[PDB]
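Only one structure is covered here, and it is reproduced in the block below.
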Amino acid sequence: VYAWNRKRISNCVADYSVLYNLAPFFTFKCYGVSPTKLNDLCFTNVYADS
Amino acid sequence: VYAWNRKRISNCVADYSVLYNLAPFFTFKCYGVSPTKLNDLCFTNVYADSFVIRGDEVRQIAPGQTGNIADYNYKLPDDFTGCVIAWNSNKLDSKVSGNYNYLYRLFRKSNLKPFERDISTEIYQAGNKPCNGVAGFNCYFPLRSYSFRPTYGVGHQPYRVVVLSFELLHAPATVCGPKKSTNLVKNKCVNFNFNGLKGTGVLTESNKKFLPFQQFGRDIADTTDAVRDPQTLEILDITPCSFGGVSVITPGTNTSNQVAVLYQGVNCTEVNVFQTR
Amino acid sequence: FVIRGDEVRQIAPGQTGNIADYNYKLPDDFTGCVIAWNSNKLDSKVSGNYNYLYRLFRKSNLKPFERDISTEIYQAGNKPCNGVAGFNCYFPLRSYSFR
Amino acid sequence: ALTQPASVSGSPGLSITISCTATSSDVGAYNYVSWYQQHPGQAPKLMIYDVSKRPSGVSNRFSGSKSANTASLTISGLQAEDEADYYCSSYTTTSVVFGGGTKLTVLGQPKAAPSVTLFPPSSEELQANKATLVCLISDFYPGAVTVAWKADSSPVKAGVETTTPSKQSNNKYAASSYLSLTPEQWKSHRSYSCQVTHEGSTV
Amino acid sequence: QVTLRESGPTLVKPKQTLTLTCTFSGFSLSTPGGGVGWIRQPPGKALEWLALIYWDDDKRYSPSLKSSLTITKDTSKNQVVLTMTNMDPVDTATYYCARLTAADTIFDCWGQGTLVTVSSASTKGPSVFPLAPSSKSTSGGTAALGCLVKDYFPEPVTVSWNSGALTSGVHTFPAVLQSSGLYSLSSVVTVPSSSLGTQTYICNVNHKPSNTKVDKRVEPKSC
């Protein structure tokens, strides 16, 4: 909980269509961006915590 | 948000000076004709809409903008000739734990066409799996609920927006202002203002066969040559005032100082005197 | 004007104290510079200097940019204090003893 | 929540200020903050809400502001009818906090003396063995008294201690004396004299 | 103007459901932005919000207490009712219902307050025995007479000598809690010895939880 390892993902093609094969996620709310327009926006460096 | 009302008002006198003495309206950005010079202006059909949005989203009510409410909830045309009025309403539209009586549309297939009200509730299917009555990864309710809590700064507070859409076209005007009327003087070049159409010229009873549904009349150019009186329903011709060129006959300053004036286009009766061709 | 050393911070806009509510209040939309400097060299004297005064008692709070030079006795309770400085009635202006 | 000073002192005529700090302010922008006034024995009435404005019926003596995150109540021209508890209240993310309390003590009043009143018991409760003689005293400013109920013997109280402020109209602290007179020992007691000791003037 | 009065039984059995109501008069609850709430005030403590209702049937409660606080509106008869379950001997306090006119004006107008003291004890019969203004009180300045209402657990009880008239004079000091777990008031009037022997004086005890109003007087005795 307190040792979340941030993965600094950058310089790649973010295909969010591969996150639908796992178990059904209980929360998929994008608090500020549109899930439909997610595959169209270009980001600089997306960080991923765990 | 998605069910913005529309109460069209017609056949009445509109005094916009009443809106100034009301609650502070620090959003009176008239994307249109004029904020101040509005009382002395007749209108044909005014459509007044209403909706409640957040604080940072009021800038999307301008004609032409991106966002979420200007593309899927309420979009204005690029030729919107009107006024948008908004004010902070964080005094009666907010409550503890947030108000959940204002819902806005988030997901939709295409952008909202100008002046469209989408009153529907269907789970937006975003991909392969078709849903029936559930919501998952590609299915979700498109109508989110605003959270109007009386705790945030003025960036998300509820803002009651009322947009007045004007037409301003060649049609019998129904919504004028509080400007008074005068007496009609025909045989004199004076300043006339009939339903906003200003100008100067001589008004005469025209023998033109104006149809009952026709009000204005234009010549080969886009200039009003005849207009029907809005009070007595009388057709009057608009002839321009007496103009023309002026020429000065000068024998020479070294010779003398006497000069002759040549009024071009006058028959010596509308300015010795001598009439030429 | 000449104030006390522990009252310089009461000159900045949006402040509350004794000289900012009864003597001199600066507007919140102030557009100037306040300049102060120590003047104990040419203002202090033996047994205190009783030339500089300051207001202590007033009914309401002074509005920005108001010069109240009145000296009526402050009235408290219900008694009609005309000029007597009784227990509940005091003098509005007190002296700033600068030793 | 919201923290407030416990006790605030003020001379009659000067101006005092209260502090409504953040104390882990989940309030957000701290936009709306209202101050109330509750005299002992009455209901809290609103004095100033939306500190940039004031409600109708309140004099100009009350004013408020909030520099960054702390709301302050500026009360100018203190009077005798101002010693009451004040509360600052705002809107939290899930409730309406009311903060703590703030007692205003306006000093500068002459020390009053308490009048002794030993009401004799009527001849109706003595037949039912309910001797409950009372030495009710009141009208004293300090508020610290100690009755010395004794019938020419060791002075005892046995229930006189009550801690009643009783901030009535005259703003004088009252008391409440109640005796535990034994119904059988009433004949032995000659008159059961009453003596009250006051602050400063102990005699 | 706005008049917020409360009602309901002040004394009840522990571990029950209260029925404290709030009869409001002078305004309409259907106004946009209005509402009636409830504020608790423990003896010798600060205020604390409990519940709040609005004009659109919205029922907001405190995040700490949600399994017992149940408020409802009865605008048909203009009587907001509050119900709370699981009564513990920590909730003894004076409750107030204040109108929330808008978001900026947080509870502008308040009520009067109803103390609900319910820990263990039931009602007790008040013993009314006025103190006779004998020669001791007569020669000792003002012959102050006071009814000796005692032996009662509920705290809220009002008294007034010759109700209707003589508003001033009566002391009405708070009661004292002795070792018997009961209260006692000895409110005396400040009427001097001018004319008190030929008249009639009754303090008019109003011990409402016990539903008893004993009006009686006394005569000057001789020690």
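Following Swiss-Prot, chain A shows residues 350-399, kept in their order.
Technique stated in the header: electron microscopy, 3.2 Å.
Each residue, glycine too, has its Cβ placed from N, Cα and C.
Here's what Swiss-Prot has on this protein:
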VARIANT   A:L368 to I  In strain: Omicron/XBB.1.5, Omicron/EG.5.1
VARIANT   A:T376 to A  In strain: Omicron/BA.2, Omicron/BA.2.12.1, Omicron/BA.4, Omicron/BA.5, Omicron/BQ.1.1, Omicron/XBB.1.5, Omicron/EG.5.1
Among A:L368, A:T376, the one of these variant positions whose Cβ has the fewest neighbouring Cβ atoms within 10 Å: A:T376
Alpha-carbon distance [A:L368 (variant position); A:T376 (variant position)] in Å: 12
Coarse DSSP state, helix versus strand versus coil, of A:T376 (variant position): coil
Where A:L368 (variant position) sits in the secondary structure, as DSSP reduces it to three classes: coil
